[PDB]
Structures are given as C-alpha cells and as structure tokens.
Amino acid sequence: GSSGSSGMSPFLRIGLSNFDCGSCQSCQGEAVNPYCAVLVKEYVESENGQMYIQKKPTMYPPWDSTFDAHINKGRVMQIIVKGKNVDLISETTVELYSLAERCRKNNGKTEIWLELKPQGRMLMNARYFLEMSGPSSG
C-alpha cells in the first residue's frame with residue numbers, strides 16, 4: 001500500500017517445489033537424499049570483455065521450502081540437480097536481478113516455470129520483499 005524509498009536493499013524469496021525428475025521405476029522404497037546446488041555469480045567486465053565470477057560459495061536451500069536471496073546488480077542464479085551415482089542430472093539458467101523486476105510486474109510475485117535440460121522441470125515462485133538495513137556496495 002504505502003511505498004517508500006528511504007534506502008534499503010530489497011531481497012528476493014524464491015521457492016522450489018513439486019520437482020519432477022521423470023519417474024521410471026516404481027518398485028522400491030529408499031531415500032537417496034538428493035540435493036540441488038544453487039550457484040551464485042556476479043556481474044563483472046574486464047579488458048577482455050564480460051565475465052562472471054562466483055563470489056558466493058555453493059548454496060543448499062531446503063526442499064519444498066522458500067529461501068532468501070541477496071540482490072545487488074546483474075546477479076544470476078544457477079540451479080543444478082545433483083544426487084548419488086550421477087555426475088549431472090540437469091541444469092537451468094536464472095536471473096537474480098531481472099527476476100526481482102518480473103515479480104513487481106505481477107503486483108507482487110510472479111510465477112515462472114523453469115525448464116531443466118536435457119530433462120527435468122520444476123516451479124519457481126519468486127516473491128518481492130524489502131529489507132530494513134543491509135550492506136552497501138562502494
């Protein structure tokens with residue numbers, strides 16, 4: 001209702017749920033305990049051109065839950081599904097900066113369906129939020 005731009009860094013709250021890895025066999029009852037890796041890079045350009053360095057280490061968000069994300073500028077997010085007896089299940093590209101904008105377009109939060117390749121798919125619900133006090137890039 002009441003907007004305001006005093007000087008706070010807004011953060012994004014993305015939540016992943018209903019992950020489908022294309023079931024093939026339904027004759028077993030074990031827990032692989034898989035986990036997705038959320039890589040966070042930064043936007044930077046050198047004399048060579050444009051590049052992306054992973055300042056933040058690998059992240060491990062919960063399952064079927066929502067996690068908080070830091071917003072700076074041209075930030076990106078990489079979701080890679082990992083597990084056991086496997087080297088790579090799938091991957092997908094996502095924007096941390098642009099996403100923050102898409103949400104607003106939906107008068108709050110926007111619903112996007114990620115497309116993991118070569119196989120796999122999930123729902124990405126990013127919500128808009130505002131902080132009270134955060135760091136400042138000088």
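First residue shown is number 1, and so on along the chain.
Heads up, header says this was done by solution NMR.
Placed from the backbone N, Cα and C atoms, the Cβ positions cover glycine too.
Annotation comment: Swiss-Prot describes 8-114 as domain 'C2', evidence class sequence analysis. With helix defined as DSSP H, G or I and strand as E or B, the domain 'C2' (8-114) counts 9 helix, 54 strand, 44 coil.
Under its mutagenesis entries, Swiss-Prot includes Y97 to F (Swiss-Prot position 90) with the note: Loss of function in T-cells proliferation. No effect on kinase activity. Around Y97 (mutagenesis position), the same-chain residues six or more apart in sequence whose CB sits under 8 Å from its CB are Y43, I71, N72, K73, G74, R75, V76, listed in sequence order.
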